[PDB]
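> One structure coming up, written as structure tokens, with questions to follow.
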Amino acid sequence: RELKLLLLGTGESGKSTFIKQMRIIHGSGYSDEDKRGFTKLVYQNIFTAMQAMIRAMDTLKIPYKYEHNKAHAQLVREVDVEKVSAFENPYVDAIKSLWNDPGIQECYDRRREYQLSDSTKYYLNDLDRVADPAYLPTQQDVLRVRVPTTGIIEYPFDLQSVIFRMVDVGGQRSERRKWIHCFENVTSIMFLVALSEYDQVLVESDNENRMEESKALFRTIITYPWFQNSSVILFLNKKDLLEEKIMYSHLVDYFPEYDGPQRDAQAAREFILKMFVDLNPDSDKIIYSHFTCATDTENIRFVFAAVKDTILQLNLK
Amino acid sequence: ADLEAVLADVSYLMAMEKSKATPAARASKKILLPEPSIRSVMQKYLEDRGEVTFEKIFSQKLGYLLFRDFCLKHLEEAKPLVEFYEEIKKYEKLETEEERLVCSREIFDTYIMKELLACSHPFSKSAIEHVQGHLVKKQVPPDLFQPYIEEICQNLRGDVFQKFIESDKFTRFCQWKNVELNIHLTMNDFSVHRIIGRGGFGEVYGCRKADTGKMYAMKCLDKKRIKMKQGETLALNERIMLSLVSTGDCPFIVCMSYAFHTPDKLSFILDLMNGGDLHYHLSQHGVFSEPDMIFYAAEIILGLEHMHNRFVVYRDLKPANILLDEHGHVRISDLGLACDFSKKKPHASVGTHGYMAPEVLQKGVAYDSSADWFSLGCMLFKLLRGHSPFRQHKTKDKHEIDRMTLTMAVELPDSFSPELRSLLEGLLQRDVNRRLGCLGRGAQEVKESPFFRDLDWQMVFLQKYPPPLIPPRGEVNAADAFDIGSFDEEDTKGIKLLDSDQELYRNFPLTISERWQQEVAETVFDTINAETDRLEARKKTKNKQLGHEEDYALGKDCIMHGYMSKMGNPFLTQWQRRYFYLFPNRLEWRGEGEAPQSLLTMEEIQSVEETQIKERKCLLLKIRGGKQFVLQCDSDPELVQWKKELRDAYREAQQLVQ
Amino acid sequence: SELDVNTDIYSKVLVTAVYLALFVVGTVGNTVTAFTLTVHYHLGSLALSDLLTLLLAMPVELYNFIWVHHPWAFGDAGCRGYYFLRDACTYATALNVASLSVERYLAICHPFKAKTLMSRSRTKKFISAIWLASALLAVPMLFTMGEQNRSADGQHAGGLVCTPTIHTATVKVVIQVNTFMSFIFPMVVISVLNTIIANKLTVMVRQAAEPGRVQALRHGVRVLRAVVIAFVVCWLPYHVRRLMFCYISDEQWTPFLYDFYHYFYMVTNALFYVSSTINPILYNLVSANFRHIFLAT
Amino acid sequence: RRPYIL
Ligand SMILES: COc1ccccc1C1CCN(c2nc(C3(F)CC3)nc3ccc(N(C)CCO)cc23)CC1
Ligand SMILES: Nc1nc2c(ncn2[C@@H]2O[C@H](COP(=O)(O)OP(=O)(O)O)[C@@H](O)[C@H]2O)c(=O)[nH]1
Ligand code: ALF
Ligand SMILES: [Mg+2]
């Protein structure tokens, strides 16, 4: 009855964000209790970002500008999110002072040297409103919250006239091994790759570029013999991150083969798309690609409007 | 039948059927493995002949079992490799593509796709791409994972094999190998049941090996009768042929496991085909039909192909020589008259009248494996008619049957289909150059004949077809022991066996490694291993509690060490068993274990030579100054290695001191 | 004082005919059995024991015990030696039957054990100990008495009567011990071993359900029971007469009891010899393979 | 009248 889909990609790529967007558009919008729960999630995300960037500053031995905030920094090291609660007054001022500190700002601008959530800037801009006790996060705040998924999570859903069940899976290397069991009757595969992953290395490995791992995984998935009868769609996510990363980072250093002009977001996107589509072994196969940004509802709407039609045309029964 | 015959038959049948579900329980004797200290000698013994390489051990049944169980339990890194290899081997035996499809998909997902997703796959891109290309096209040949087999073997050949060698399970392999190389069979080792056949130089009895319980067929040849009929050459030729064809895996020939001799008998240990010969079953059941004889002809053709590939000509091919196993599959049994034509083509008229080729029956003219095809034709004719194409014994005189050289086969039109008429016309050709199977590739010329057009030879080799006849399970399937009878003992009176005659059989005894290892693996490998492990656990606890460990680091420069019996003292115990250590300059000597002490210095040695004492092999060391020592070892391999190493040690020490 | 027997002439003829008719069979067939033939050694040994029991013992009785009672031919040493031979043969036969039972039981129930415990040399040692060695050890105290002239004829040969001279207490004790050694012990071992083997054979028959094998095992168990039945029916009368010679609470015998006891002696010794004649008949019946060779030889 | 034969 209902067709089975997979959302595949390396960790942090953005699969769960697309699941949230699909639920929001063609499902049930999140309720007040949902946002109340997500408030704590946002709180621990902010705490994790603060701790990670302080640890990065320490490892990189970058001096601080504010001596007083150093005390707060120590307090930051003492905060533990296992026995977590709502944000408290003594922490909001310290976080604001740290974020306003130019030294840690430069450290974050150098974020390529360590792992960090892409939502850090958004929450930092939010500042008091998010940290305000009267926290009423909007759909954007809920979408821009990071919660590492793990294990196979089937998400039943249906279109206006057809039923298409999705499957969200983890992207961490240790967890990918668990996909064996979700390939039983795949009707079409959606693959997510972070356009901005070209600069950051994996989390599980600090020496392998994320884009190389993503390309290897895409090749491995296409090489699967039993997917020959299933369509594949390559969602190029996080274009809004890449349009700034390229402006701030040169794609030549990551992949020198991209000899195109610098600062051209469209050129870099086209180069990445060509590089990924080239990995297919046999040209008779067709690969559909769509630039997108899971954090924007309109882009997901537009992409899905055609993805559903393509899937329906692919499977006539 | 009388009470005694009934009791003998019942005992034989019950011993044959006893504890079928638990073969380990059939053993009345127990294999006693040597102490774990054996590896110090056996390792050098095996190294000196290059037998500790990965291929040599991994190709042995017991070596493979020990290596597998080491990897699966004592080395985490090697566990996935051995599991993958074992499941590939299991897959290779799947007989249908419908099952191979699912098996191959499961193997791929479990051992390839998972690792690729986790990027933990160590295998080369070539094997991955080969398997992917085969599977994407829905092809599932048995050779799918052969590149993976090669790469798994390459990976295991590395540090995994070195760790295995350094482990305590290579010690178990050394113990089992020492037990193997010390096989000295006697008539006591077997429980001989009633006679099942007679002919040639002696009789055939069913028997059960004492220390494993496996049922065998013991073929005994009397030395006195052999001498009386000048059959020593034939007796040795039979052993040569049996050892030549037994080494392999052909399931269409009665393979030989052991060969030994008592002071008066030569004995071969062979597979027990408890179903009985095909002639007895033909008499009971009557003439077979063409679809029934298809099975026997195919199996016998494969057997002859196996024999001919080794250049052995099976001159006596009769229905009587074809033995049905328990399930009804046939095997070729009597290699008494078989000969080798690789060196020179025989010319003797050896066979059975009515089944001998015209060139065999012709005097002086040489012949090759071509003889076996004429005999195959004659045999297949009998299965369908109850007698040879030429008159039978009761129908004509022996030389009247020999007129086969002056006629042509009848080739009946009634009982044979046109395809069978063509087959028999080809097999019974008078001219060798024109006869089927005597030209071109040989066995292929027959296997491709129209009569076998419907038959799939791969399933014949795998023995998937249902036998036409299943022997009764409640009978001996042989003539009464009274009917079989026995040779006249008076005929041997006046025959005496000189020492020069017993010398003809000095090198006769033999044991085939793969056959013994397979027997042990089937029957008593796990039981013995567990008992052995308990024994070493007990002794290790005893030594740890009471001190006096097995060895205190084996010294600093010990060449080799092991138990030996300081021998020959009349005023003390003759067998003064002690523990010895060998060093390039001296040979030390230890008591019950408290403290080693020097017994001898290599610089003193004059010569080292073997000697026989009390009918037991021993080592004799002569010392400068008239002194001497006698040492006796437990296994021939210990004696051989001790002799070699002592000789090399003192020779090198004295040459350097020169 | 009865000097000569009061037995009837009719009995003197009928019992003598019975004795000779049993003698012919137990000589011819027993010698043929010995010629025909590791159990076979035991079968031949028992055949030899029975042949001796008959040939050596029976002829002396006639005209001295059967046809007459007054005169005794052999001297005191002669009578002592005759009783020695009689008792040695009896003990040998009984113990050899027991040895056959145990040997066959070991061979059938646990053949692998029999291969060692019943080695050819070991079997030779056991048979030598039992036959011609074991018998001579138990008889000396049991048959070395006789030549007690009690008949009033005195000097006349008819007056000299042979009889165990031991005192009533000692003689009774030794007869009791003789019966214990020759009857209860081998009867016990034979009965228990034969019962075990019969149980095994009956189990086999129940599981066997072939007609030839069924017939063979049925006849085997039937003969195994008939062996003990024959043993009791032929030996118990002999030992009972021998005991009631001594196990009597008084010295008073009525003349009718005297004649009845003499007739009982005749029939009991006839049965004792019948026991020795039986063995070849059962050997032939129980084995066709042996039957054909026996008839051929 | 005690007998004598055995
Ligand atoms: C306890 O056995 C006695 C005791 C007293 C007298 C005779 C016997 C015989 C009973 C029958 N017999 C045999 N019994 C058995 C049994 F124990 C019941 C299985 N298997 C045999 C097998 C052969 C054989 N022969 C005469 C050999 C001729 O070739 C005799 C027996 C020999 C002893
Ligand atoms: N700015 C931006 N952030 C994104 C986009 N897609 C995903 N993210 C963020 O990336 C974070 C991790 O994505 P996640 O949901 O874990 O994807 P998954 O690893 O496949 O489950 C989330 O907190 C998202 O807010 C995008 O297109 N633009
Ligand atoms: F990398 Al994820 F859920 F954050 F698979
Ligand atoms: Mg997720």
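In chain B, numbers come from Swiss-Prot; the residues present are 2-659, in order.
Cβ from N, Cα, C; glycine included.
Reproduced below are the annotations present in Swiss-Prot:
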DOMAIN    B:54-175  domain 'RGS'
BINDING   B:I197, B:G198, B:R199, B:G200, B:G201, B:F202, B:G203, B:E204, B:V205, B:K220  ATP binding site
ACT_SITE  B:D317  active site, proton acceptor
MUTAGEN   B:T353 to I  Dramatic increase in GRK2 protein levels
DOMAIN    B:558-652  domain 'PH'
> For the recorded positions B:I197, B:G203, B:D317, B:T353, which Cβ has the most other Cβ atoms within 10 Å, all shown protein chains included?
B:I197
> Taking the Cβ of B:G201 (ATP binding site) as the reference point, list residues of the same chain whose Cβ is under 8 angstroms away and which are at least six residues distant in sequence.
B:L222, B:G337
> Could you break down the residues of the domain 'RGS' (B:54-175) into DSSP helix, strand and coil, giving a count for each?
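Going through the domain 'RGS' (B:54-175) residue by residue, I get 94 helix, 0 strand, 28 coil.
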> Just to confirm: which same-chain residues, 6+ apart in sequence, have a Cβ under 8 Å from the Cβ of B:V205 (ATP binding site)?
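Sequence-distant Cβ neighbours: B:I196, B:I197, B:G198, B:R199, B:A218, B:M219, B:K220, B:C221.
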> With DSSP as the yardstick, break the domain 'PH' (B:558-652) down into helix, strand and coil residue counts.
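Going through the domain 'PH' (B:558-652) residue by residue, I get 19 helix, 49 strand, 27 coil.
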> Over all pairs within B:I197, B:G198, B:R199, B:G200, B:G201, B:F202, B:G203, B:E204, B:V205, B:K220, the annotated ATP binders, what is the largest Cα to Cα distance, rounded to whole Å?
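This binding site's residues have a maximal Cα-Cα distance of 15 Å.
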> Does DSSP put the residue listed as 'active site, proton acceptor' in a helix, in a strand, or in coil?
coil
> If one measures from the C-alpha of B:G203 (ATP binding site) to the C-alpha of B:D317 (active site, proton acceptor), what distance in angstrom results, rounded to a whole number?
17
> Look up B:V205 (ATP binding site) in the DSSP assignment and reduce it to helix, strand or coil.
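For B:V205 (ATP binding site) - judged by DSSP and reduced to three states - the answer is strand.
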> Do me a favour and check the Cα-Cα span between B:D317 (active site, proton acceptor) and B:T353 (mutagenesis position); whole Å is fine.
6
> Return one of helix, strand or coil for B:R199 (ATP binding site), based on DSSP.
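Where B:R199 (ATP binding site) sits, the three-state DSSP reduction gives strand.
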